[PDB]
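Here is the structure we will look at, set down as structure tokens.
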Amino acid sequence: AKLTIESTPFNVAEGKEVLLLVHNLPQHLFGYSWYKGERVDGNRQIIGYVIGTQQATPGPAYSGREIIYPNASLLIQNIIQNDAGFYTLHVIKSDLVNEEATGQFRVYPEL
Amino acid sequence: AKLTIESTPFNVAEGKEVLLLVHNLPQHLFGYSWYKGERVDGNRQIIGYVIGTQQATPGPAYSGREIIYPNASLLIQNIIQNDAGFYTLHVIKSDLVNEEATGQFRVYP
Ligand SMILES: [Cl-]
Ligand SMILES: [Cl-]
């Protein structure tokens, strides 16, 4: 019942893509804020996304390789080792009962 | 300059009040939340305000003593020793690229 992130695949080949799937999204949504690391921290913000206007805006940690989906799921393309680690989603609601979840993935080289 | 919190006064007498001033707010804002502590943590949200709405909303840490001004400043009445410590403002921009700043105050008997 709780907001959760699941990476697919959990172990990712360099040069390939990972999808951070988002489950149990709440109602009353204004939009989404994604971060590298285990907490909400503006210095590590990848991207912000407003549902009503469909506008995505890069944060300080934006790489240009990300795609955000309407249900908050986040894809990262052309993966490098440095991408490995934790990713945190903050869901901003009109009632400010904002929800947070964290997921992770690992990276491996190929050939 | 950078978003900064200024406690007024920094050293607060038990039973008196404190006002946390907010300097250098960015333009184009959705709203704000105040937290007890040094991070954004939903369990420690005191109060929040969505710009343009008729009311402020209490979080789990609300104690009936706090008001948040439209410019994000936090006023707390009837201070007790347990109020001492860090307070973190989460500024929610209209583009959802958000920012935080942390301030602090001390309480004396
Ligand atoms: Cl990490
Ligand atoms: Cl504290």
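Residues 34-144, in that order, are what chain A shows, numbered as in Swiss-Prot.
If you're wondering, the header gives X-ray crystallography, 2.0 Å.
Backbone N, Cα and C define each Cβ position, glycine as well.
According to Swiss-Prot, the experimentally introduced change A:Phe63 to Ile is described as follows: No effect on dimerization. Reduced affinity for E.coli Dr adhesins. Experimental mutagenesis is annotated in Swiss-Prot for A:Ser66 to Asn, with the remark: Abolishes dimerization. Listed in Swiss-Prot as a mutagenesis experiment, A:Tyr68 to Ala is described as follows: Abolishes dimerization. For the mutagenesis result A:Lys69 to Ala, the note given in Swiss-Prot is Abolishes dimerization. One entry in Swiss-Prot concerns the mutagenesis experiment A:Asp74 to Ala. Its note says: No effect on dimerization. In Swiss-Prot, a mutagenesis experiment is listed as A:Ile125 to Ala, annotated with the note Abolishes dimerization. Reduced affinity for E.coli Dr adhesins. The mutagenesis experiment A:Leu129 to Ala or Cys is recorded by Swiss-Prot, whose note states: No effect on dimerization. Reduced affinity for E.coli Dr adhesins.
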Next item on the list: Among the mutagenesis positions A:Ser66, A:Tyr68, A:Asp74, say which ones reach under 8 Å of chain B by Cβ distance, listed as they appear in sequence.
Entry: A:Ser66, A:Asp74
Margin query: Restricting to the mutagenesis positions A:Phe63, A:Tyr68, A:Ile125, A:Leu129, which ones have a CA within 10 Å of the CA of A:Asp74 (mutagenesis position)?
Written below: A:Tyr68
Next item on the list: Determine, using Cα-Cα distances only, which of these mutagenesis positions is closest to A:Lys69 (mutagenesis position): A:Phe63, A:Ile125, A:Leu129.
Entry: A:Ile125
Next item on the list: Starting from the Cβ of A:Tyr68 (mutagenesis position), draw a 10 Å sphere and report how many other Cβ atoms land inside it.
Entry: 25
Next item on the list: Calculate the distance in Å between the alpha carbons (Cα) of A:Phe63 (mutagenesis position) and A:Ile125 (mutagenesis position), and round it to a whole number.
Entry: 6
Next item on the list: Give me the Cα-Cα distance between A:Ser66 (mutagenesis position) and A:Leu129 (mutagenesis position), rounded to a whole Å.
Entry: 14
Checklist line | Cβ packing number for A:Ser66 (mutagenesis position), 10 Å threshold | finding: 28
Item checked: Neighbouring C-beta atoms (10 Å sphere around the C-beta of A:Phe63 (mutagenesis position)) -> 20
